[PDB]
Amino acid sequence: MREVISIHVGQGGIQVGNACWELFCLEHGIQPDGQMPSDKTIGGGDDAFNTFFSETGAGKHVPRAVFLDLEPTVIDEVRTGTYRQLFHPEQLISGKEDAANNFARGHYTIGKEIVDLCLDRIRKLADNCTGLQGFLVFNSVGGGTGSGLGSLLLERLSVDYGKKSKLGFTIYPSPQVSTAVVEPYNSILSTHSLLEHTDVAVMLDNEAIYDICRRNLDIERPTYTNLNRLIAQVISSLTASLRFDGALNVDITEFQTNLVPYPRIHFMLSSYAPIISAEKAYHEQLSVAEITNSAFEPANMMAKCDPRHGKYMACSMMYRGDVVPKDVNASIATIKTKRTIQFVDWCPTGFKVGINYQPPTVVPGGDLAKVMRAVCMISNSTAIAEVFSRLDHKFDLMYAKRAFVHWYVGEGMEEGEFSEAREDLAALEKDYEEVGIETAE
Amino acid sequence: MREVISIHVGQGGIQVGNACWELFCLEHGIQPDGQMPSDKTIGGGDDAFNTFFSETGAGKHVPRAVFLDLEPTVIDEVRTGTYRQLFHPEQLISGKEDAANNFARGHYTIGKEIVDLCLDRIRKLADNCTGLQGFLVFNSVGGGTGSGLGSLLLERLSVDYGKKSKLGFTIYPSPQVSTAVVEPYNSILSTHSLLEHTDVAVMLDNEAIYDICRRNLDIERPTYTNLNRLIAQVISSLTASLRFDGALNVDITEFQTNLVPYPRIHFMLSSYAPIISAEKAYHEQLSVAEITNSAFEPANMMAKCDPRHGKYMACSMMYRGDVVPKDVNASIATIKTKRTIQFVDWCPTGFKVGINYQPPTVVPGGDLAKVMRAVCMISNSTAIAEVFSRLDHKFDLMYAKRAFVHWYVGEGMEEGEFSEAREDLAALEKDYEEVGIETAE
Amino acid sequence: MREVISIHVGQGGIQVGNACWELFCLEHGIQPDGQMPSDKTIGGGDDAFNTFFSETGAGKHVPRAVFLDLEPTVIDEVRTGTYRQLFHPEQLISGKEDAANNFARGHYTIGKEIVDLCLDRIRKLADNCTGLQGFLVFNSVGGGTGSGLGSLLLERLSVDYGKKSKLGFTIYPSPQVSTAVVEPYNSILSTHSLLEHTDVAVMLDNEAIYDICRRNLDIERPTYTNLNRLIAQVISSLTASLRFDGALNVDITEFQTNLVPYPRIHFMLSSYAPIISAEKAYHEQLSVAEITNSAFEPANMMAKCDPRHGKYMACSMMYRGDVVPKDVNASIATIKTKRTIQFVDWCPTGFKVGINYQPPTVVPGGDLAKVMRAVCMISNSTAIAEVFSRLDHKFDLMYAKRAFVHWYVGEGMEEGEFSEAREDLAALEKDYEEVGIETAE
Amino acid sequence: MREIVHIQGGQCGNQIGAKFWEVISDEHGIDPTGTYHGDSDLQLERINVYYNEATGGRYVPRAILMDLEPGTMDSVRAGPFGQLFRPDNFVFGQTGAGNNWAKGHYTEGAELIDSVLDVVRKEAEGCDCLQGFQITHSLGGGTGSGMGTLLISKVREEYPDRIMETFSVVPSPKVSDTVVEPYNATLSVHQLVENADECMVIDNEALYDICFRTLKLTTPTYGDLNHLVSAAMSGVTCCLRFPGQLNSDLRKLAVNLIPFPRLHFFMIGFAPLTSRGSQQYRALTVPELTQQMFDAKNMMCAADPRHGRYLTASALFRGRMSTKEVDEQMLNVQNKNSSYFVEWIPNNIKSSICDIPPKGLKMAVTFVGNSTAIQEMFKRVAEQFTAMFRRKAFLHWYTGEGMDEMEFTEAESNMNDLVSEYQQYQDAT
Ligand SMILES: [Mg+2]
Ligand SMILES: [Mg+2]
Ligand SMILES: [Mg+2]
């Protein structure tokens, strides 16, 4: 009735996915094998797990998500891991020789190799599904298939269904921290082929995960376990409406042309809170106002792009748990109140409340403390264009020096893809350039 | 009342038979000696085993089938095997010196040697039987008697009874995989002498068995055990109506001039499913729609001839188990729905439902997983003529070079049998050529 | 009523011609001797073959085209070939000693030798013809008469009739692949004497033929057979309107001052599709949109000059077969849609539809697969000036070194022809330089 | 008898009239052969005012063929009902205009006008009290307009009393089937604003929109489209062809439609338009079809009544109903959206009814109203003309015909003058 499905790519990406399905399975508490601890009573009023966990004729409830990546080592760990009763073989599609972070390889070269298997799996699930709203696709501009092969993936999947929503979680090159140097190539080559195949998607950067887990989670020494846990929470709440009763169970498609008013600049930030320790869970109270005012801390901004340097457009503060329409509401007045913040005035307010009544659940072994209320500030501003500009300037020079270009030209891409894709970020620079212009008079 | 009887020939062929009677005996669970584990209660409403397993005055229930082949080594293994209490001596007729894959030998040369014994056995069984509908005949264009001696076999048996149905299971030369090179000779020499002595029959190719067992059964390294098991399933379900309650217990004679509308091109495909693993039995649900939509996967097509290259004519999706007329029915609408598929339009729909209520039984030690529902897509299209054309072109040149011809001319066949039999596939090429023509205006 | 006639020159050139008349004769299926397989019914509404195949008082229907070249070996192969019943002796005029790729030789030296015979033949055909629209002239800047003698040919033929259209098919020096090194001399000496004697003409380069036949036709190892076949298709469709019913049977003269708006820069590209294999004919669908969007692939650009580096001016996507005005029409909106493409804005749209209802016919033994719809993107942009610039810079230095000049000065050309012809490409460089300038304000 | 004639050029229009006479044949139920096989004399009563009996009852059209290349002549010559024609009128060309309008207007324009105007004139003597004649081409090129311009000039002089109701295809704003369109168009429209008596706009994209959305059709061609338009252009003479409790002819129409002679570019609406299932959704009422009548989506022209204002509006009804309904919906609608009704034209809606609808349907509706929304149309096309005329893009194909540019200025400030003219009439009260 209300389905979504997750797709996983790139090393960090399927790392995220593993964390996620660990999470949801924890949260509906269905045991890793595929059974719930106890029988399910027959009831109505709304869906349940049925969105994602797959009903069998018995205690076998597998996700509705798919793995695809050409670097097949790690995924085997899932193939080995505790959830080897959880998942399902045909759920698993991997490539042996990954891209080597040639975008053009797993996009072009090895792009040709596994696509059809992917699409068949998609047809099996969507055919298995009925009211699948949209598509959860995860990848990374690092684990190279996460850029290339995913690029073809949406490039064709969109042309397959279209009417489904594109739920885009991919990681963005951290501003000064990194993984490689061809990242310019991965990213921008992705981007010009990303945009028109993307509906909307958010940009998760890691350095924020570090700084904030270390200060706010009080973390001393983190890694992808903590990161994947954190994105696990954020996606855990970004879709609760289709999973749990909330006052305004807003929906993705609902979000689509309302958060991203124009068609073009359709990405965003997301600073979840309240992430605190057990020793800050106590020694604190964690007000709605604390999560709320705290929600707009630029230093809390969960992607390393200063909001205060940008002007907000929309903010879908979907809330978990014991939320009051009034209290949050006045907090939103407080958000109108913030002098430092500046909004795409031709969109004076574009707010859209989310009050889901389940407060958050915590993952044992985790660092986040337990609370009563969650916020997701999926918000869109002018600010985020800048780091892009860093990307196209860095890539600008490096590409000017023809660095690495032999690698890609060797695999079947043309140079005008490069300069033209730079025209692509040129245009989007005109977009964040223009939409931020205040309409005259 | 409703009898059929099986005939077995050629090395692979009686391999198939062994698998089959192993199967059915398993499925009615009558112990290999000839007894059931327990007494049989007196009841009415329909037949039982009595079709094939032969009632004694005691726990001795032998098949109603016959072995005939001139390569008598392997059959002895049955003569030795566990079922040496099962079968019956006079059930066993073999030749010592087989054909050497001279069609003309066990058809002509040794053709003369065992025929009368065969016919006497047939008279003993059919005289033993009452409402024997038709004839299960198994052979192979490889284990050479499977072509030659079987060719005489139907050639005369048809002229004996006629009114019985001809149930034809024989194997066809795999498209690029093979067993020999005289296969052209075996096949086509069979074919011109096959057709007018055949009622209807299906063409099982192996390479599909391999590819599909290895992907769909998840098989790593198969052989005739797996193959013979698989055909064991398909024949296991192609006759359930006469064995088990189903909503529309369709019958062979019913199938005859309805599936194969014209008289001539009276063969077909058969892609059974659902063949999956124990780890795909779980991690899956196996919907009626999954078996159904899955039933028409050209890549699932259980004989290496692309359906998508042909235009379907009929499809008898007889079903095992908990089937719903409605659900399947709408799936058949879905089959009308398939743009890629194209039907002999002058036969707009020719469908014929089969909903037998027993879901499938599994053979221990097997690779197929257990399910609730079976499909047999005995369907007939235009596509299958092509591989024939390969057969007559291959054979065309090889025969043009007079290759091996000394072998056959040495045994009492004339050359006009060769060129004329090529006229035979000429005509049938005109048949698949013509019936596929869309009737004008 | 609507006649055209073909002229053939240069080794590759008459190679092209042979492929062509092979083609058309195949396509109207008139047997190589000169007869149709069957009688022709009397009807009206439009012309037929009568354009080119020449009516006799019997089954003798010869082309309306002429061979002229001073390298007479190969043409004899036509003089010998299967179509020695097809063609006609006086259709054949050749020179013995060709130019040795002295432009100045077969243009000057041997230029004097066969002209009158040519013109007499032309008078015989045009006098034989009535509503001959224009002139099909084929030659090559390689098979040296293809440059020189053709240069005189149009130089005088234009001054003979004038009012006929000049249909120019000649080959252009591939950008990095070549045939000789005097090619600069051949080309530019042709060009200054080409332009003002040319109406309009297209530039076919080979390397595209290679790359695209090898990828798109899936060709492993091609030659002039494949090339000549390919140009055979493109010319096969560039004139269908005068041969077959189409919705908008546009005409050459119609094309003339509309595609090439100004008088000067009156050449163009031409990327025909859909060229695919039998294994891509299946495994594909080949939409109008696929041919259409595919039609503007710069990598599909059938002459090695990047469209994306130029700005389009006109595009006459004449279509073969089952075309829809609407569907293509919206595709043309899609072409307006393409951000990367940029048009001579003072010609905002200059489009001109062609929807001829006959889908393509295929030549047996060919590599192209069969389809339902053809496109010819005769389009004109700014891009093509560059490779010219390579030609005048290469030729610039080589001529600066006086290389080979003794060869030409030996045959009766003056140096100011060289420097001045360089002024010619100077001017045309000003033309592609200027027309691409966007008109101010 | 108020009989009329047809003349068609035009890359399409030559096909259009083919469909048209085809349709009229159906409404007269006469065989393709040319004899009547119908069931009422009423088809024969007023048959002449389009047709012509022949010795032996060959029943023939009063049509005139324009073309610069015989292919169309063969095409319709290959046409069903082709035996219903007169071989005389197959007046075509040996060249084609190439759609440089000067080519089809001077070059071939002056080349083949004579044989046409002669034989046409022989038709003029064949006409007893000629109400008029129907011309057809397109307003973007020369395949029709090339010569049709000369037609309107010549016959217009030759018959300064006859009605000239002119339909020619307008280039849609989006899809440019040719880029020389602004120039042919502008040069023509200069003429047509002066010389043509009636004009109605012929877009393709509207016809697509009708076929795809409101027809719910996926496969567009011309022929269906000409079915959709020759439906209306066939309706127009119905009263003139058949009785009507409320009749109005083209003279009553135009004189009852136009305030000032520069306004005979009219938009069109015809209906009903359903796919097959629709009747099992809905039924037919006068108020219903009315509820289609003022539909921008039936507004088959590039102008928007939703953006412009109805200078005029009218309804052509064929069927059997109660006018007591008809008027009532009329006035009702003239109120309901009064704002798009121009003000000082009281009762700017006007009425009609034909005792018989077209064949197959029980009631007929037609709307040829005239707002002034077309201003965006001329503004666009003039704009593109402006751009490339800044560039002189393809002037060389043009001046090669030996026209002047000052003519281009003439139709230019001309056509702008007509636009602003419509501006003041729209902007007034
Ligand atoms: Mg990887
Ligand atoms: Mg044997
Ligand atoms: Mg030569």
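If you check the header, you will see the structure was determined by electron microscopy, 5.7 Å.
Each Cβ is built from the backbone N, Cα and C atoms, and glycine gets one as well.
Listed features, source Swiss-Prot:
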ACT_SITE  A:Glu254  active site
BINDING   A:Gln11, A:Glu71, A:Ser140, A:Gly144, A:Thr145, A:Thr179, A:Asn206, A:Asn228  GTP binding site
BINDING   A:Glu71  Mg(2+) binding site
MUTAGEN   A:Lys40 to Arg  Produces faster growing cells in medium with paclitaxel, a microtubule-stabilizing drug
- Item | Site extent for GTP, whole Å (max Cα pair distance, A:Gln11, A:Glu71, A:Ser140, A:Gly144, A:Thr145, A:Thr179, A:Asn206, A:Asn228) | 21
- For A:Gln11 (GTP binding site): intrachain residues, at least 6 apart, with Cβ closer than 8 Å: A:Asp69, A:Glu71, A:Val74, A:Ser140, A:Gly142, A:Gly143, A:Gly146
- Message: Near ligand 1, meaning Cβ under 6 Å from any of its atoms: which of the recorded positions A:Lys40, A:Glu71, A:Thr145, A:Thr179, A:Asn206, A:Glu254 fit that description?
- Response: A:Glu71, A:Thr145
- Query: Can you tell which of A:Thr179, A:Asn206 has the most other C-beta atoms within 10 Å, given these are the binding-site residues?
  - Reply: A:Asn206
- Message: Among all protein chains shown, how many Cβ atoms are found within 10 Å of the Cβ of A:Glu254 (active site), not counting that one?
- Response: 16
- Item | Between A:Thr145 (GTP binding site) and A:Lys40 (mutagenesis position): CA-CA distance (Å) | 39
- Reduced to three states, what secondary structure does DSSP give A:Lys40 (mutagenesis position)? coil
- Query: Reported as an integer number of Å, what is the Cα distance between A:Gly144 (GTP binding site) and A:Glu254 (active site)?
  - Reply: 32
- Mapped DSSP class for A:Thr179 (GTP binding site), helix or strand or coil: coil
- Task: With H, G and I counted as helix, E and B as strand and the rest as coil, say where DSSP puts A:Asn206 (GTP binding site).
- Result: helix
- Looking at the binding-site residues A:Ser140, A:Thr145, A:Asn228, which one has the fewest other Cβ atoms within 10 Å of its own Cβ? A:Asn228
- List the Cα distance (Å, whole number) between A:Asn206 (GTP binding site) and the residue listed as 'active site'. 28
- Note on the structure: Reading the DSSP string in three states, the entry for A:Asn228 (GTP binding site) is helix
- Item | Inter-residue Cα distance where the pair is A:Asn228 (GTP binding site) and A:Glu254 (active site), in Å | 27
- Cβ packing number for A:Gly144 (GTP binding site), 10 Å threshold: 32
- Note on the structure: Simplified to three states, DSSP reports A:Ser140 (GTP binding site) as strand
- Query: How many other Cβ atoms sit within 10 Å of the Cβ of A:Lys40 (mutagenesis position)?
  - Reply: 12
